[PDB]
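Notes follow once the structure below has been shown.
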There are 2 protein chains.
Amino acid sequence: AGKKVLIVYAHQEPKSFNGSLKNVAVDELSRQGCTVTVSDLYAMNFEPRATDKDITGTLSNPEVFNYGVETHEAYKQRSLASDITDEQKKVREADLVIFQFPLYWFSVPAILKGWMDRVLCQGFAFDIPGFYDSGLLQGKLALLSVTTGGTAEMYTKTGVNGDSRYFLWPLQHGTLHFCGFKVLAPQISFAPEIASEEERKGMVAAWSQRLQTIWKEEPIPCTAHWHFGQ
Amino acid sequence: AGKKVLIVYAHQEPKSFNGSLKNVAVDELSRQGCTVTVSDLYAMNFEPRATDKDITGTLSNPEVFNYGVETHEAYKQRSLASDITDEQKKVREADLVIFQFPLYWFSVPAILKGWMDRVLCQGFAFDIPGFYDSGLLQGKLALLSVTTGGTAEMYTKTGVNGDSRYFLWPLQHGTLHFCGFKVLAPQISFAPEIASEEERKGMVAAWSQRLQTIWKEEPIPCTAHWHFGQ
Ligand SMILES: Cc1cc2nc3c(=O)[nH]c(=O)nc-3n(C[C@H](O)[C@H](O)[C@H](O)COP(=O)(O)OP(=O)(O)OC[C@H]3O[C@@H](n4cnc5c(N)ncnc54)[C@H](O)[C@@H]3O)c2cc1C
Ligand SMILES: Cc1cc2nc3c(=O)[nH]c(=O)nc-3n(C[C@H](O)[C@H](O)[C@H](O)COP(=O)(O)OP(=O)(O)OC[C@H]3O[C@@H](n4cnc5c(N)ncnc54)[C@H](O)[C@@H]3O)c2cc1C
Ligand SMILES: COc1ccc2[nH]c(I)c(CCNC(C)=O)c2c1
Ligand SMILES: COc1ccc2[nH]c(I)c(CCNC(C)=O)c2c1
Ligand SMILES: [Cl-]
Ligand SMILES: [Cl-]
Ligand SMILES: [Zn+2]
Ligand SMILES: [Zn+2]
């Protein structure tokens, strides 16, 4: 309670394991008295493409379109498309942002990659300078709650996929820490589709139980050593 | 020559540095006598979202939508949407696939992430016995030609962004190698917007020159060691 949470959710099916993890987060955080908002990207038909339709005012350089330059200016002038503005309001108000999604090619599904590309624009999430520890979303927490097709054993240093932390780098360091977020430890629910029903219920319960004490957690040291070792 | 190349290109502006790199690749490979095709994703308004519209006709299980299962079955039953199958035909016929794009959040822009998510489906790009070395696109070459906002020095082990090889992992190993591609060394054009015109013409020239002998190259060893060294 006394906290606002935004859950950015990326799954097409309400009945899925991801849907259950999203619902258990809403239920638990709601029970605690926290304020909770969910951006259900597929239900919103959220636009993932970074295009000139994202700026509604006069372009800074109409001869040669530069998405980053134009969205930075549009943010400052308040001429960004309203879908982007609506998400920035949710992020601005949130104390914790949880991303709930199935891993697609060792990363986030494209609809959620689009949310990162379009919502986290210069001027809003970072500035030059004003990134990493000085990012604009400093003071906020972020957490990746990911599900995988591959097993935990495949995601180890000696497994075929390498350690799970390796693929977290672009997201935790390159994106969240770059924008100033303090990153909480990822929640990784391995291979639910081939797990037993008891194991799945167990993974949902472990997430619910973790959320009970989420506000007492410290963030991870978002560094190369944490992700890669040595 | 006697080779087919597909360039999957993700930039909004034809006059951009990315546009120039795409154009010299088409020019050089066409001069060599190679068969060249370009999927200009923004011009195609390529759909990035993984949804049930990707399957035509009746769904395998219309009570609980599972994208991976539905697209695997649709691939086997020849019922995938035409935008996806049009791209799969280009890939199937290609000997080399070059991805040309600006780095967005240490990864590919969402429209290109969408192409990977939707085009590289089970049955087409990978299957139970076929992945990594036995991936279904084995025999084909793939190459990432990336442009960055950050300077090369920022992309060093002690630079703020970390070694560039760190962010290449989900793309080169988790995606390309996983599908069976032999991965050629990435072409990284660091910070073209900050560079002088000479340094830029210099980077465009290095790319054109490299393409002259591209078929003489051996692929990189796509391992955790190559990426995280040490
Ligand atoms: C394009 C694409 C790319 C991919 N790339 C990767 C990759 O790089 N790496 C990788 O490892 N995987 C990858 N995958 C696999 C993907 O990560 C998994 O398919 C996904 O994580 C599974 O989560 P889900 O919610 O879709 O599962 P579900 O299909 O929902 O499976 C979970 C099962 O649990 C049941 N269930 C739901 N709620 C509950 C509950 N509360 N209690 C008990 N049971 C419940 C469901 O009915 C279901 O049978 C990819 C998939 C696609 C489509
Ligand atoms: C959403 C988003 C996320 C981003 N995330 C990251 C990130 O994680 N890491 C990072 O490092 N960067 C990031 N960036 C920055 C991005 O990677 C760079 O802006 C992009 O790579 C620059 O390439 P460009 O083609 O857009 O450049 P341009 O704007 O085209 O700059 C090159 C200059 O050269 C000119 N030019 C074009 N062709 C030629 C030619 N043949 N010869 C000479 N000059 C020529 C152009 O007109 C231009 O002035 C991000 C940007 C956005 C919008
Ligand atoms: C890098 O790893 C990837 C990449 C793409 C993938 N698309 C699907 I569907 C899966 C899950 C199938 N594997 C298992 C073990 O269940 C998958 C895994
Ligand atoms: C991790 O690094 C990122 C992340 C997101 C970014 N969005 C933009 I626009 C940039 C270019 C900013 N300039 C430099 C030199 O980096 C950018 C860089
Ligand atoms: Cl598999
Ligand atoms: Cl040679
Ligand atoms: Zn970090
Ligand atoms: Zn590899």
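All residue numbers given for chain B refer to Swiss-Prot; the residues shown span 2-231 in order.
Method on record in the header is X-ray crystallography, 1.6 Å.
Yeah, the Cβs are placed from backbone N, Cα and C, and that goes for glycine too.
When other Cβ atoms within 10 Å of the Cβ of B:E194 (FAD binding site) are tallied across all protein chains shown, the result is 14. Classification of B:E194 (FAD binding site) by DSSP places it in coil, neither helical nor stranded. Annotated FAD binding site per Swiss-Prot: B:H12, B:18-21, B:104-107, B:148-151, B:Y156, B:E194, B:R201, in sequence order, evidence recorded as experimental evidence.
Around B:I129 (substrate binding site), taking its Cβ as the centre, 6 other Cβ atoms fall within 10 Å, counting all chains. Residues or ranges marked as substrate binding site by Swiss-Prot: B:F127, B:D128, B:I129.
Under 8 Å, Cβ to Cβ, and six or more positions away along its own chain, B:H178 (Zn(2+) binding site) finds B:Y133, B:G136, B:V184, B:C223. Summarising the annotation, Swiss-Prot assigns Zn(2+) binding site to B:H174, B:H178, B:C223.
Other C-beta atoms found within 10 angstroms of the C-beta of B:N162 (mutagenesis position) number 24, with every protein chain shown included. For the published mutagenesis B:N162 to H, Swiss-Prot gives the following note: Loss of activity toward CB1954, no effect toward menadione.
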Cβ within 8 Å of the Zn(2+) site centroid (B:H174, B:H178, B:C223 excluded): which residues?
B:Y133, B:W170, B:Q173, B:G175, B:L177, B:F179, B:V184, B:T224
Quick one: of the recorded positions B:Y105, B:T149, B:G151, B:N162, B:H174, B:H178, which have a CB under 8 A from chain A's CB atoms?
B:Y105, B:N162, B:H174
When you average the Cβ positions of B:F127, B:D128, B:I129 for the substrate site, which other residues in that chain have a Cβ within 8 Å of that mean position?
B:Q123, B:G124, B:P130, B:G131, B:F132, B:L137
Among the binding-site residues listed here (B:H12, B:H174), identify the one with the smallest other-Cβ count within 10 Å.
B:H174
Where B:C223 (Zn(2+) binding site) sits in the secondary structure, as DSSP reduces it to three classes:
coil
